[PDB]
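Undergrad: The following block contains the structure, expressed as structure tokens.
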Amino acid sequence: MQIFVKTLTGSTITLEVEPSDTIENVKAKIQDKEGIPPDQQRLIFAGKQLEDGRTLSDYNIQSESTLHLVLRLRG
């Protein structure tokens, strides 16, 4: 599956994921691409922040769904 992550510049990155991936797994992928550590990332979808231990499926994140990356600079 492919999903989108909107970054701080308003740009968008695409990630290859599976529905069984955890939010922490997605943060690790974002760290691979952007260098931002997971503790400084918050991911927003459907008006809520997403919990690290839950899966994409849990949150009904589908093909071409867009997550918003939010920086929490105090980590």
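Technique stated in the header: X-ray crystallography, 1.5 Å.
Heads up, the Cβ atoms here are built off N, Cα and C, so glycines get one too.
Here the residue is the original one, but Swiss-Prot notes a mutagenesis experiment at this spot, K48 to R: No effect on HLTF-mediated polyubiquitination of PCNA. A mutagenesis experiment is reported in Swiss-Prot for this position, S65 to A, and the note states: Prevents phosphorylation in case of mitophagy. Impaired translocation of PRKN to mitochondria. Among the mutagenesis entries in Swiss-Prot is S65 to D, noted as: Phosphomimetic mutant that binds and activates PRKN. Per Swiss-Prot, mutagenesis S65 to G is noted as: Phosphomimetic mutant that can recruit PRKN to mitochondria. Here Swiss-Prot notes a mutagenesis experiment, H68 to G, with the remark: Loss of DTX3L-mediated polyubiquitination of histone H3 and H4. Under mutagenesis, Swiss-Prot gives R72 to K with this note: No effect on ADP-ribosylation, when associated with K-74. One mutagenesis experiment catalogued in Swiss-Prot, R72 to G, is accompanied by this note: No effect on ADP-ribosylation. What Swiss-Prot says about the mutagenesis result for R74 to K is this: No effect on ADP-ribosylation, when associated with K-72. The note that Swiss-Prot attaches to the published mutagenesis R74 to G is: No effect on ADP-ribosylation.
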Undergrad: Which of these mutagenesis positions is closest to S65 (mutagenesis position) if you go by CA atoms: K48, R72, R74?
TA: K48
Undergrad: What Cα-Cα separation, expressed in whole Å, is found between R74 (mutagenesis position) and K48 (mutagenesis position)?
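TA: Distance between the two Cα atoms comes out at 20 Å.
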Undergrad: How long is the line from the C-alpha of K48 (mutagenesis position) to the C-alpha of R72 (mutagenesis position), rounded to the nearest angstrom?
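TA: Taking the Cα atoms only, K48 (mutagenesis position) lies 15 Å from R72 (mutagenesis position).
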Undergrad: For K48 (mutagenesis position), what is the secondary structure by DSSP, using just helix, strand and coil?
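TA: Strand, per DSSP.
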Undergrad: Which residues of the same chain, at least 6 positions away in sequence, have a Cβ lying under 8 Å from the Cβ of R72 (mutagenesis position)?
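TA: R72 (mutagenesis position) has long-range Cβ partners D39, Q40, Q41, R42.
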Undergrad: With every protein chain in view, what's the tally of Cβ atoms within 10 Å of the Cβ of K48 (mutagenesis position), excluding that atom itself?
TA: 9
Undergrad: Which of these mutagenesis positions has the least crowded Cβ, counting other Cβ atoms within 10 Å: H68, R74?
TA: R74
